[PDB]
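Q: Quick one: the structure is below, and I'll ask about it shortly.
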Amino acid sequence: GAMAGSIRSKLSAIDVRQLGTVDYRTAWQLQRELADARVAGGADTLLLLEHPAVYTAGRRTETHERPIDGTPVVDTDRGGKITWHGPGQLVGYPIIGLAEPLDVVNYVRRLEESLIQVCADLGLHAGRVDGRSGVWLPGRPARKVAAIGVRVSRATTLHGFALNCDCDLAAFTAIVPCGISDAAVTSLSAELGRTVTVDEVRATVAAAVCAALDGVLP
Ligand SMILES: *[C@@H](CCCCCCC)CC(=O)O
C-alpha cells in the first residue's frame, strides 16, 4: 500500500544529527545549506533538536490566529499556519531527496506514521484526523501531540515535524494552532502522566523516521 516501498530518490543511509538547542533562524539556515548539499549529490539528513521558545507562521496564517498577547512571530516558508516551538518539544527536520514525480502527501503521511509508531511504542493509541496533518489522540476535544509542516524545493524536503514531549503547553493557548479552534494540544507527558523528555525519545524518533521513509516500519 501507500506506505510500502521508499519515497526517497537515493537509498543511502540517512545522516542523523542529534543537535541540542538551536535558534530557529540558525537551524533554518542549516536546513537550506543541507538541502543544497543534497541536491549537489550529498547525503539525506535528519536534524533532531530543540528550539528556544518561538512562534512561527507559514504564509497561510491569518491575522486573528496570531498571539492574543502580541508576542512576535517568525514568518517561515513551511506549509501550515501558526505553531509554537520551545523547550521540551522535539523538532525534526528531515532534509531528504524525494523521488519524482513528487508525492508530498505521502511524505507527510510517512512522517505521521513514524510519530504514531513512537507513540504506540510508549503504549499510547494515536493516529490521524483526516485533513488535519499531524498526530492526534482521540477525544472530545481531539488532542494533537505532534505537528507537521513541510516544504519541498528542488525535490528535497525542508522543515518537518514537532513532537510535544514535556513542553509547557500554555503557549498554544494564545494562538489558533494550525488554524484549528475546536481541538486541543497535548504532550507525551500529559498523556502518560509522567515526565517524558525529549532526550528519552530522540533515538526512537530517529529510527522511526528513517524506517518510515523506506517503508520498513514495524
Ligand atoms: C500548522 C503548523 C504546524 C507546523 C509544524 C512545524 C514543525 C517543524 C499546520 C497547519 O496549518 O496545518
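Here, residue 1 is simply the first one shown, and the rest follow in order.
Per the header: X-ray crystallography, 1.1 Å.
Cβ atoms here come from the backbone N, Cα and C positions, even for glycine.
Below, the features straight out of Swiss-Prot:
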DOMAIN    40-217  domain 'BPL/LPL catalytic'
BINDING   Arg78, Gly79, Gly80, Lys81, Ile82, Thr83, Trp84, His85, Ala147, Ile148, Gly149, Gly160, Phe161, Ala162  substrate binding site
MUTAGEN   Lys144 to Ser (Swiss-Prot position 142)  Loss of activity
MUTAGEN   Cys178 to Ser (Swiss-Prot position 176)  Loss of activity
ACT_SITE  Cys178  active site, acyl-thioester intermediate
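I'm curious about the neighbourhood of these features; can you describe it?
A: Taken residue by residue with DSSP, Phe161 (substrate binding site) is part of a strand. Its own atom aside, the Cβ of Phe161 (substrate binding site) has 24 Cβ atoms within 10 angstroms in the protein chains shown.
For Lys144 (mutagenesis position), the Cβ neighbour count at a 10 Å cut-off comes to 25, with all displayed protein chains included.
In this structure, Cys178 (mutagenesis position) is part of a helix by DSSP.
Sequence-distant neighbours of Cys178 (mutagenesis position) (same chain, 6+ residues apart, CB-CB distance under 8 A): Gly80, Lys81, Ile82, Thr83, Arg132, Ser133, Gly134, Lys144, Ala147, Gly149.
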Q: Among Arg78, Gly79, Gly80, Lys81, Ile82, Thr83, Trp84, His85, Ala147, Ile148, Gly149, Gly160, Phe161, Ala162, which the record lists as binding substrate, how far apart in Å are the two most distant Cα atoms?
A: 15
Q: In DSSP terms, helix, strand or coil for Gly80 (substrate binding site)?
A: coil
Q: Among the recorded positions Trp84, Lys144, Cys178, which have a Cβ atom lying under 6 Å from any atom of ligand 1?
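A: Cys178, in sequence order.
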